[PDB]
Every structure is written in structure tokens, then in C-alpha cells.
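A quick write-up on the structure given underneath.
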Amino acid sequence: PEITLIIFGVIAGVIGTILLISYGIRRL
């Protein structure tokens, strides 16, 4: 049931982390 939430979390986590790094290197 939380399968939806888990898959969401992984994809969002991966994308979020990448976008945060990208933002970080632009501004540093």
C-alpha cells in the first residue's frame, strides 16, 4: 500500500538531490 509512497519518495529524492546539487554548483 505504501508502495506508491515509497516509489514516489525514491524518484523525488533522486530528482530533488540532483536539482539541489545543480543549484548548489551554479551558486558556488
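We number chain A the same way Swiss-Prot does; the residues here are 90-117, in that order.
Keep in mind that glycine also has a Cβ here, set from the backbone N, Cα and C atoms.
What Swiss-Prot says about the mutagenesis result for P90 to C is this: Diminishes dimerization. Cβ neighbour count for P90 (mutagenesis position): 5 (other Cβ atoms within 10 Å of its Cβ, all protein chains included).
Swiss-Prot documents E91 to C as a published mutagenesis change and attaches the note Diminishes dimerization. For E91 (mutagenesis position), the count of additional Cβ atoms within 10 Å of its Cβ stands at 8 [all protein chains shown].
Here Swiss-Prot describes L94 to I as a published mutagenesis experiment; the accompanying note says: Diminishes dimerization. Secondary structure from DSSP puts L94 (mutagenesis position) in a helix.
Here Swiss-Prot describes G102 to L as a published mutagenesis experiment; the accompanying note says: Abolishes dimerization. There are 10 other Cβ atoms within 10 Å of the Cβ belonging to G102 (mutagenesis position).
Within 10 Å of the C-beta of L94 (mutagenesis position) we count 9 further C-beta atoms, all protein chains included.
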